[PDB]
Each structure stands twice: as structure tokens, then as C-alpha cells.
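Below is one structure, written out as C-alpha cells, with a few remarks after it.
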Amino acid sequence: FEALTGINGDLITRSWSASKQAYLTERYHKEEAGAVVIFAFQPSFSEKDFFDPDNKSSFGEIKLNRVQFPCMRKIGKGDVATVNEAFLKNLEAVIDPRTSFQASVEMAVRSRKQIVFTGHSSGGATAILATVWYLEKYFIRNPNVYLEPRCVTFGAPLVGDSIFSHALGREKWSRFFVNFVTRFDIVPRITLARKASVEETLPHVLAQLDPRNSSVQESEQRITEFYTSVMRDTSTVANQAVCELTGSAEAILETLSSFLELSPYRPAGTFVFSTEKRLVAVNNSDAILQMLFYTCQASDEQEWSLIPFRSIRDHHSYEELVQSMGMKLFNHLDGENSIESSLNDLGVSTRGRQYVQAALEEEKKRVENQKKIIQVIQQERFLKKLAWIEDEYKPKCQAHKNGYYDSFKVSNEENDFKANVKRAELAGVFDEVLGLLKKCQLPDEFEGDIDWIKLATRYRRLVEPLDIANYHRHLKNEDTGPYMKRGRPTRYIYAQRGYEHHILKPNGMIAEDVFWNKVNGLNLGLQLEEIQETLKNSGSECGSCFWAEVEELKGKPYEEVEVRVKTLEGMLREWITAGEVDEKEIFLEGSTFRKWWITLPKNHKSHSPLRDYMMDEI
Amino acid sequence: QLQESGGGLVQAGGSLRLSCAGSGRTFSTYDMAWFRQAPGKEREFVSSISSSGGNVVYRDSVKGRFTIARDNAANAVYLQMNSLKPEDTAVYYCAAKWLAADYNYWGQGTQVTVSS
């Protein structure tokens, strides 16, 4: 167990002790244990702290702010993650300077202490969000082994959606999260139900779950209705995920998805399921989602009336879990050669076992697909295509003094058609990879793999100018419209965003903020709203779209596009330094950019930053 | 724990100052914003302060007439409303919220009536 999760029984025990002590403190309890600093968060058992009253969504969900959590999103697709609003408000309320939580975190950071976030019930959920906050504020800025956090939760509700889990996987952060769940514990299942389904019964169940509230008399009816509603919505979510994961029946699934309201919350991080005799660790979020349903069923038909009460009592059974940790059999489900025994001890039916096996096989498929992609991008014929473009086509076009953009665009020689052939083959391969990414058929880590980011960036920088030339060569700017608006292949947008995320995420800023800060840094004097209006769908956001902007700027009067001109000029040097734009090309005598640049008014050219890089018109 | 104040009744061209104060450490870690709810009309966005950053963008009907300001010492928000329009009669609310896409810490709001 310890060589997989990276935490031992000592840390689990201390985390449980701190979680218990947190019941008696304001907001949080700090426990200093030599080299370890444990932050335990006070749990809450009011419905307000599970479904925010002012939240108007069916599951109390809210999108994260892309500024404060730039990594919690899909990179290529852009979609930001969604979390439970009540838990986010509770974390926000504890990060509040008056609580000394942040000051203590920074004191432990400067002291290179091992920081541990923990909590029971919803407090553990806060710990999960605090860990993400920590990962965004501290760990991503300087990833040391001393700075690595640990998140340990006990019976925590679900917090994020599928994008949340995917982003955690891509950043290699999932390994830090361990969520202990007693087999029947209802609390991890609560947020899988529609809020209208439990609006009447939630306060009573929360009152029964509070360990310090032995006042409200237990009611059989309310608990049974609650259990039935939660299991019904959970079954609907799990069956839809089952039908969607295997890619079959996509038409009827898409139509019902338009007409079905299913909880978005998904397991994030490692889950450890516990019984009297077994500890079963599971990593695959889909498998955990299925197990949250199929492990909480009755064996006989006589126990169906009993399960809801055991599902309540099991939330207060974590003391026994922690005390009997070393006496239980452990196994790693994902690494097992046979999973029948483990799931049989967890009461998982045959069908639930087949769904778990299918989820694991789907993850193995994604891994195989990634192995195939690595083999492809490491083959000689593939790297040779890029080498040929870089070392033969570009120098020959530079020797003709017009550049390889203009040479491709006019395509007067056989070499231009050969470059077009290799451009089409590369386009097909990267579109096929993009297709796999869109269907979630690659591992979560794929977009974070530095070898892939390197290759895709080299590809984008080399060949996107050629796809822009192909676009304008066939007059698609007049038929379809501006390249930046309706023409840009999605594969290049994915490559750009993957590269930007890779290089920007250690500094906590997002690409848009950097861009607009440079725009205001160019001292144009115009109103920021007006400039954002002018630079809407501008080609100046990506160096490999340099030529697209030239196409959009040539032909227009100078006054009409003066701002976009000075913007394009202000981005050029970093683009050249970073290798996004080749300095041996764009300044050639026969280059479209140079030919258009000379026709600009002499008043601009005189005080233009590019005057010293091209001879004047004499 | 967000509360507004400063709503009154004045005709066109009036100068008003709406104040918005909270009980938690809000100021520059929650990016402020002002919305207005007109009777029947949507809660149309008025403006927003980008918390610590001085970035701020009003929308059309206001630019150069309603200023927005923050106060970290008093953790308050100040909406100056000069050259009022009879079409500005609405319930003004201040919303401050971060870690999220859309804001969701709303107050009680205050009525602002402009006649002719």
C-alpha cells in the first residue's frame, strides 16, 4: 500500500487524529509533528454547505476561474473544470487572511516542511480543493520534493467533474490524493443525486451524520427515501457512463444527453475502499465511479431494508478502519492479474465486475494508443519528413530570395507540390491524433508529455505557415473568411495551447493575460475595450499565424488597420527569438511581408522598429 | 455578508454614490462588480473592478459617467453615478467573487429611481 500511495499508516493515523481535533477548532486545526505539518479542516453538516442556496444549477456546480486555477481545464479544448460551489466557498472562507491559514502554509513552505491537507466528510473535500489551491499557488511555481503536498480524505463527497480528474491526471497530481471510503458510506454518493431529489430529506440525514448531534431521532422513512433517490440517480449516471465509455450507441446517447440531467461529479484521485477484511486501492476514475454503485448493493433480498442504516453507520466507522489498517488484506485492483476475488469480497455483482473490467480495458487501450503514437513519432520516415522540410526545402527557398511561404503559395516548381504532399500527410496524422484526443481515447497525461509538446511545436512552427499559404492559395479567405476566424485547423490550436500551457504554467499566468498586457504595453493610447474590439480574432496571438495576419493586413488602408500593424510589429522579435518565425525568410526581397511593408507610409517606416533590418526604397 | 447603501430618488443629471461593504476580507482578493436589475429586464452587467488590478471596463451606457472605486482599508466599493438617465431606474447590486467564472456573492441591493 505504501509503495503505491506514497503515504504510510503513521501519516494516515495522524491525519485522522487531526481531522478529529478539527471538530473542536475554528475553521481548521494545525498539527506540527516534527517534519510534518497537518492542516485539518472543520467539517459541516448543514445543507447550505453542500448545496449553496444561491446556486441555481441542478448540482450546486460552478466553473473555476481560469485566472486563479489555470491548470484546472482541458488544454486543447479549453473547457474549464467545474467544482462544488459550497466547497469552493468554504475553501475561500478559510483562505481568508484573518484565519491565518495562508500565513501558516507559507511558514511551512519557507521551512521546507511536509504539508498535509486532511479532513473528514465535507472537510476532506475542502482539503482536496485546498490542495489544488496549493498546487496552483505554490507547487506549480517551483516543484520540489519538499513542496509536494499530500491530500488524505475520509468519506469525502465528490468535488469535481471529468475535466477536473483529467486535468489532475495530465499534471501528474492525482498521485497526491487518497480518499478513504467505507464500503457503504453514503456521503461520497450524495452529490451524485439531483438536488430536487433530496431537498426534503437531506437535512435529516445530515443531522444523523453529524457525530456530535445525537438529538434528532432516527427516522426509517426519511433515510430510506434518501437512499433510494441517491441510488436511482447514481444508477442512471453509471449506466450512461457505461454506454458512453464503450463508444457504442452514440446517437441515442447524444440525444438523451441533450435530454438527460446527470450529475457531473466524478472520482478524482486514488480511492481506497474498505471492508472488514480487505483494502482495495483503485486509480481509474471510471472504475471508481462504477464501484461506488456496484459495491453498495444487497447480497440477499432480505438485506435491502438493512443497507441504508449500514450506509449511515459506516460513516462513523473510520476509527475502526484506522485501527485495523495493518490487519487487513491489501491489493491494487488495476495491477491485479485477476480482479474476481477483490470485487467478490466487495459484494460487486458479476455485471458490475464486467463494467469495472471494461473501464480498465479502456484505459489500457488509451495507453496502447499512446505507445503507438510514440513509436510513430520516433520512426525515421516521420522525422525525415520534417528534416526534409527544414534542411532542404527552406534553404532552397531562401536561396531564391522569396522564402518558402511565398514559394509554396505560388507553387511554381515540383518541390512545392512535394512539400504540399508531406504537409497533407502530416496534417492527416495530427488530425487523427486530435480525433483520438477529442474522444478521450488517450491517457490523461498525453497533453502534458513534453516529447509530444516538443514535436507538435516543431510541427506547428514548420508547417502552419504552409497551411496558411495553402489556405490563401485557393482563395479560401474570400469564400470562407479570415483564416483566424473560420479557417485555422484545430490541430494547430491544440499544439499552440499545449505549448503555451507547458511554458506558462510555472509562472501562474495565462496566455490571454500576457497578450493583453503586451497590447497595453505597446502604448497605443486607445481605450482597452476599443483595442480588444480591433484585435478580435487577430493573427498576432500565435507566431505561426504571422503570415495569416499579413494576408489580413495587406490591401487595407493604413488608418483602418494601424493598430493591428503596430501589434504585428511588436510581436516579431520574440517570435524570431523563440523560433516561431524564421528570420531568414520573412525579410527576403521577394517575401510578401517585405513587399507589403515597403508600401507603408514613409513616416511609419522611419520610426518603425524594423527599419534597421531591411534596406529602404531607393 | 455583503450589504449595500446609498440609494435615493433624484431626477436627471443627479450625482449619487452607492457604497457596498462586507464582513469578510474582500477588497482586492474578490474582484468587485456592479449589476443593475431593472423591473422585468435582465440583470444587465454594469461594470466590474479587477480586484487588485486596475483593469476595469464599463459597458456603453455608462462610460464616463458612473465611476467605480475600491477601498481596501474599508473593504468597500464605491459606485459614482453622475449625469443620471431616467432609464437607469433599477435595483443596484454589488457582486464580488473569485475562484469562479461568474460572480455569486450578492447583497441586498438598493433602489435607484430617476424621473424627468
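Here chain A follows Swiss-Prot, giving residues 3-620 in order.
A Cβ is built for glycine as well, from the same backbone N, Cα and C atoms used for every other residue.
Residues annotated as active site, nucleophile in Swiss-Prot, with similarity to another entry given as evidence: A:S123. Counting Cβ atoms from all protein chains shown, A:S123 (mutagenesis position) has 27 others lying within 10 Å of its own Cβ. A coil conformation is recorded for A:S123 (mutagenesis position) in the three-state DSSP classification, outside any helix or strand.
Swiss-Prot lists A:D187 (among others) with the feature active site, charge relay system. Following the DSSP three-state reduction, the secondary structure of A:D187 (mutagenesis position) is coil.
In the three-state DSSP assignment, the secondary structure recorded for A:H317 (mutagenesis position) is helix. The active site, charge relay system annotation in Swiss-Prot covers A:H317 (among others).
Quoting Swiss-Prot on the mutagenesis of A:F47 to W: No effect on basal resistance; when associated with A-123, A-187, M-189 and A-317. The local packing around A:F47 (mutagenesis position), expressed as other Cβ atoms within 10 Å of its Cβ over all shown chains, amounts to 19.
Here the residue is the original one, but Swiss-Prot notes a mutagenesis experiment at this spot, A:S123 to A: No effect on basal resistance; when associated with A-187 and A-317. No effect on basal resistance; when associated with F-47, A-187, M-189 and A-317.
Among the mutagenesis results in Swiss-Prot, A:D187 to A has the note: No effect on basal resistance; when associated with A-123 and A-317. No effect on basal resistance; when associated with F-47, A-123, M-189 and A-317. The residue drawn here is the original one.
In sequence order, A:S123, A:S124, A:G157, A:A158, A:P159, A:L211, A:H317 constitute the residues six or more apart from A:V189 (mutagenesis position) in its chain with CB-CB distances below 8 Å. Per Swiss-Prot, mutagenesis A:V189 to M is noted as: No effect on basal resistance; when associated with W-47, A-123, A-187 and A-317.
Swiss-Prot gives this note for the published mutagenesis A:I254 to A: No effect on interactions with SAG101 or PAD4. Loss of interaction with SAG101 but no effect on homodimerization; when associated with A-258 and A-262, or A-258; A-261 and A-262. On its own chain, A:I254 (mutagenesis position) has no residue at least 6 apart in sequence with a Cβ closer than 8 Å to its own Cβ.
Quoted from Swiss-Prot for the published mutagenesis A:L258 to A: No effect on interactions with SAG101 or PAD4. Strongly reduced interaction with SAG101; when associated with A-262. Loss of interaction with SAG101 but no effect on homodimerization; when associated with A-254 and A-262, or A-254; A-261 and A-262. A sphere of 10 angstroms centred on the C-beta of A:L258 (mutagenesis position) encloses 13 other C-beta atoms.
Under its mutagenesis entries, Swiss-Prot includes A:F261 to A with the note: No effect on interactions with SAG101 or PAD4. Loss of interaction with SAG101 but no effect on homodimerization; when associated with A-254; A-258 and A-262. Within the same chain, no residue at least 6 positions away from A:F261 (mutagenesis position) has a Cβ under 8 Å from its Cβ.
Secondary structure at A:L262 (mutagenesis position), as computed by DSSP, is coil. Every protein chain considered, the tally of other Cβ atoms within 10 Å of the Cβ of A:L262 (mutagenesis position) stands at 11. Record note (Swiss-Prot), mutagenesis A:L262 to A: No effect on interactions with SAG101 or PAD4. Strongly reduced interaction with SAG101; when associated with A-258. Loss of interaction with SAG101 but no effect on homodimerization; when associated with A-254 and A-258, or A-254; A-258 and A-261. The unchanged residue is displayed.
As a published mutagenesis entry, A:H317 to A appears in Swiss-Prot alongside the note: No effect on basal resistance; when associated with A-123 and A-187. No effect on basal resistance; when associated with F-47, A-123, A-187 and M-189.
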Cα-to-Cα gap, A:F47 (mutagenesis position) vs A:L258 (mutagenesis position), nearest whole Å: 34
A:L258 (mutagenesis position) to A:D187 (mutagenesis position) - Cα separation in whole Å: 30
From the Cα of A:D187 (mutagenesis position) across to the Cα of A:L262 (mutagenesis position), what is the distance in angstrom? 26
